[PDB]
2 protein chains.
Amino acid sequence: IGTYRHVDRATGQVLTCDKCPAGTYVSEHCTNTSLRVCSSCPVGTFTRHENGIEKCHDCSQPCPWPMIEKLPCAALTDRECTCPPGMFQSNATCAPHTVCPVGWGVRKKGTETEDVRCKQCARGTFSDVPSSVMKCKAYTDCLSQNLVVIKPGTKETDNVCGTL
Amino acid sequence: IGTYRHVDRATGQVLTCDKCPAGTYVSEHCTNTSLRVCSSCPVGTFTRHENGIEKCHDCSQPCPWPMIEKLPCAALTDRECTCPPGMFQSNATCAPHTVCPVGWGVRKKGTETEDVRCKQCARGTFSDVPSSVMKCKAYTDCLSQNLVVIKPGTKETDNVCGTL
């Protein structure tokens, strides 16, 4: 743990005190005969690193709905807001991800900051359900199934497998 | 920030959650549609690193007098006890540092774990006060003083400087 210089009120001595760890602040500086005392950051406040400060930092305002906290206001961290899962941030607030329709599939997973990117299923794959998450699935292999392709598949359906 | 695997009670799904930062613990695991929620360690408790645990660690018992805390019980740290300044630990508890008598001086600064080490002042130095802190001081330079040595010094006194 590191140190900081402090000027002693009563004597004018420049002391070398021990820093307080992240999550605490200095509630009593060291003097020529006693060590500095650290206290924990009160509710509502934080300090990110080992410090010598006298009051902890204030946490930001609460997250504006529909945003939620991916980090809380705690001793060591300011609160951090995010759009909840299945939404992404655009301008002001939160929009739901694109839902890829049947016959399309996710090419790029949507994130808290970018929307999902869809592509039409390529030949040999299909997607049969609307989803903002699912990829195009490859057809069931009929050859390696001991069966044959009764009905071909489409970008929306699997091929159907059987005999004769 | 890192992650941890968790088995979802209702579905049996093995999820990948986000760890909670040091000083917090996981108060709600992530599910398939919502992020894990972190809470700050309650008073009395701590977590040292980013974790996935469900209750914070308990702080050790209070420091037995005359020991005092060089680190407090806080969100990020267990309390850490030390012998106060001017004492050092031996066996059970705390003993005051050796006080180097007049004519001796500190060779090794005393610490919270070792006592002071004294040596007799070497020729040309003196120490005129009992102290568990002070070094032998070199005599005042009479030559470079424009004065001469009226009375020689001793291991306890400075030489005294003047003219004629």
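Chain A is numbered as in Swiss-Prot; shown residues: 51-214, in order.
Recorded method is X-ray crystallography, 3.0 Å.
Note: Cβ is positioned from N, Cα and C throughout, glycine not excepted.
Listed in Swiss-Prot as a mutagenesis experiment, A:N82 to Q is described as follows: Abolishes one glycosylation site and reduces total N-glycosylation; when associated with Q-252; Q-278 and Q-289. In this structure, A:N82 (mutagenesis position) belongs to neither helix nor strand by DSSP; it is coil.
Here Swiss-Prot describes A:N141 to Q as a published mutagenesis experiment; the accompanying note says: Abolishes one glycosylation site and reduces total N-glycosylation; when associated with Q-82; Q-252; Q-278 and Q-289. Annotation for A:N141 (mutagenesis position): no spatial neighbours, criterion Cβ-Cβ under 8 Å with sequence separation of six or more.
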Long-range Cβ list for A:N82 (mutagenesis position), cut-off under 8 Å, min separation 6+ in sequence, same chain only, gives A:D58, A:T61, A:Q63, A:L65
